[PDB]
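Just below is one structure, and these are the notes that go with it.
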Amino acid sequence: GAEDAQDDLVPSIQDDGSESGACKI
Amino acid sequence: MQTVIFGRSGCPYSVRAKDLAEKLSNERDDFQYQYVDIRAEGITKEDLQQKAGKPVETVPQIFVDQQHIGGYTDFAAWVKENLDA
């Protein structure tokens with residue numbers, strides 16, 4: 001109909017090593 | 001110590017990886033940090049993986065004392081092996 005798409009966050013922002021992110025040119 | 005970062009100006013996780021090296025550069029005197037664009041500069045993960053000698057897929061894309069060291073992932077584990085060791 002007329003909607004919006006939203007992402008829930010179960011983990012915390014803890015700064016310790018996420019290895020990915022698909023970033024480039 | 002020289003730590004070089006490939007593409008800050010393009011994604012938040014690459015920035016977080018850069019910022020970790022800058023944060024360490026703030027903390028000490030031995031540790032010098034360098035930022036080089038790849039998305040602006042016309043460079044990519046296909047170039048970086050060749051130079052590094054290892055097939056890379058994603059970010060982070062950091063080097064320490066002229067050697068490839070992933071970044072935020074490797075760097076956190078490396079920092080931990082010093083400060084939490």
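Keep in mind that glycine also has a Cβ here, set from the backbone N, Cα and C atoms.
Taken from Swiss-Prot as is:
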- B:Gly10 to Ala: No defect in AMPylation by YdiU (MUTAGEN)
- B:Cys11 to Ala: Abolishes AMPylation by YdiU (MUTAGEN)
- B:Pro12 to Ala: Abolishes AMPylation by YdiU (MUTAGEN)
- B:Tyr13 to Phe, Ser or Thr: Abolishes AMPylation by YdiU (MUTAGEN)
- B:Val15 to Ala: Partially abolishes AMPylation by YdiU (MUTAGEN)
- B:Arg16 to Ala: Partially abolishes AMPylation by YdiU (MUTAGEN)
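Of B:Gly10, B:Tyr13, B:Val15, listed as mutagenesis positions, those near chain A by the criterion of a Cβ under 8 Å from one of its Cβ atoms are B:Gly10, B:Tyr13. Here B:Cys11 (mutagenesis position) comes close to B:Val59: these same-chain residues lie at least six apart in sequence, with C-beta atoms under 8 angstroms from its C-beta. In the shown protein chains, 18 other C-beta atoms lie within 10 A of the C-beta of B:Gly10 (mutagenesis position).
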